[PDB]
Amino acid sequence: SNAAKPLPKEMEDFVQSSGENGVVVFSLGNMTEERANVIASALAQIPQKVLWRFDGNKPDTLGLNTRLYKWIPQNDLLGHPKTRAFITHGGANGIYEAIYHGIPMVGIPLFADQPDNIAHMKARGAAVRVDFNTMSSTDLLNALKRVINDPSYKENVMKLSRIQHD
Amino acid sequence: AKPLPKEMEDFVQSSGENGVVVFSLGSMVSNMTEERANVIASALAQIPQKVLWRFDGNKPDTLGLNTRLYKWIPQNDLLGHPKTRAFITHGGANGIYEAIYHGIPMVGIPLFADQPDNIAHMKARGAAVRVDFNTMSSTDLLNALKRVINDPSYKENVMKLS
């Protein structure tokens, strides 16, 4: 939504530790323990470092590559050169920031306009969609690897991004 | 040019024989005060075309029923839409090249950097009209819109470059 500002010291260090792997920003805006563990398990299986804005009980399957934060400077993280993907519920504002910064996304539509917001990003090839209630760890892992490693997603979101800067 | 989202396409189609205007001043408009937004909305409300305005702020008090606001827009797909009649822009280079590509005439409202020069460049080719953001009245903006949308020369001139 705006130019990316420097991240807090500890966060920058964490992001830098991802090396050539890069990082993923996860924010869905108290889900069941079963749901939280399914998500944590999928996130633990990718090489990227993960910053997850979460405020529930720490998942038993949390991976060493994932950190939980009660709050995150979302815009600044999406604008960091190490960011490879954004897992979002599909809020209008979050999507704009992803577009502005050119970050492909894994959409997990929850309520209201979210389902439509993600449906469009998918049509544009800038996102992959998954169902929050029924997705399995392998389903989410599936979507993550697709968005992070299939270069067409980054390219399709960049098409929407470029028109935002002159 | 790809398909517009359902609701947007419907809104564009609702313009019928009037067509639509695409309005965007870029991602950084640190001068869009409530007063300026109202002056702009009042001018836009007076044309028969439907208007798609990339705007982020409090819904203008004078927004017309013919105008809709969006945080962001698929600018290229809109400029390439059959119904599009004009492009109101701050004059960023990429948007201008896109408008030329699709043959859409422009109203330039330059704000900074190379924008004034980019709009002067289009005026030199008779493909645009300029309005000054800080002093323009709603009538000034409306007069410019009418010229670019209704006088065939602007469309003809941008098509020559296209």
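We number each residue from 1, going along the chain as drawn.
How was it done? The header gives X-ray crystallography, 1.8 Å.
Every residue, even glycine, has its Cβ placed from backbone N, Cα and C.
Record features, source Swiss-Prot:
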- A:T88, A:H89, A:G90, A:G91, A:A92, A:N93, A:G94, A:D113: UDP-alpha-D-glucuronate binding site (BINDING)
- A:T88 to V (Swiss-Prot position 373): Reduced androsterone, hyodeoxycholic acid and tetrachlorocatechol glucuronosyltransferase activities (MUTAGEN)
- A:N93 to A (Swiss-Prot position 378): Abolished androsterone glucuronosyltransferase activity; reduced hyodeoxycholic acid and tetrachlorocatechol glucuronosyltransferase activities (MUTAGEN)
- A:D113 to A or N (Swiss-Prot position 398): Reduced androsterone, hyodeoxycholic acid and tetrachlorocatechol glucuronosyltransferase activities (MUTAGEN)
- A:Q114 to A (Swiss-Prot position 399): Abolished androsterone, hyodeoxycholic acid and tetrachlorocatechol glucuronosyltransferase activities (MUTAGEN)
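Overlay of Swiss-Prot annotations on the structure.
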| residue | record | DSSP class |
| --- | --- | --- |
| A:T88 | mutagenesis position | strand |
| A:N93 | mutagenesis position | helix |
| A:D113 | mutagenesis position | coil |
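Contact annotation for chain B: of the listed recorded positions (A:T88, A:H89, A:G90, A:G91, A:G94, A:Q114), none places its CB atom under 8 A from a CB atom of that chain. Each of A:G29, A:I95, A:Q114, A:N117 belongs to the same chain as A:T88, A:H89, A:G90, A:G91, A:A92, A:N93, A:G94, A:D113, is absent from that list, and has a C-beta within 8 angstroms of the C-beta centroid marking the UDP-alpha-D-glucuronate site.
Cα spacing between A:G91 (UDP-alpha-D-glucuronate binding site) and A:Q114 (mutagenesis position): 6 Å, rounded to the nearest whole number.
Among the recorded positions A:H89, A:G90, A:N93, the ones whose Cα sits within 10 Å of the Cα of A:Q114 (mutagenesis position) are A:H89, A:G90.
With a 10 A radius on its CB, A:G90 (UDP-alpha-D-glucuronate binding site) counts 26 other CB atoms from all the protein chains. A:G29 and A:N30 flank a stretch of 4 residues with no modelled atoms, and their CA atoms are separated by 11 Å.
The record assigns A:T88, A:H89, A:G90, A:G91, A:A92, A:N93, A:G94, A:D113 to the UDP-alpha-D-glucuronate binding site, and the maximum Cα to Cα distance across that set is 13 Å.
Comparing C-alpha positions, A:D113 (mutagenesis position) sits nearest to A:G90 among the recorded positions A:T88, A:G90, A:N93, A:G94. All protein chains considered, the CB of A:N93 (mutagenesis position) has 13 other CB atoms within 10 Å. Reported as a whole number, the C-alpha separation between A:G94 (UDP-alpha-D-glucuronate binding site) and A:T88 (mutagenesis position) equals 7 Å.
Within 10 Å of its Cβ, the residue among the mutagenesis positions A:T88, A:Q114 with the fewest other Cβ atoms is A:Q114.
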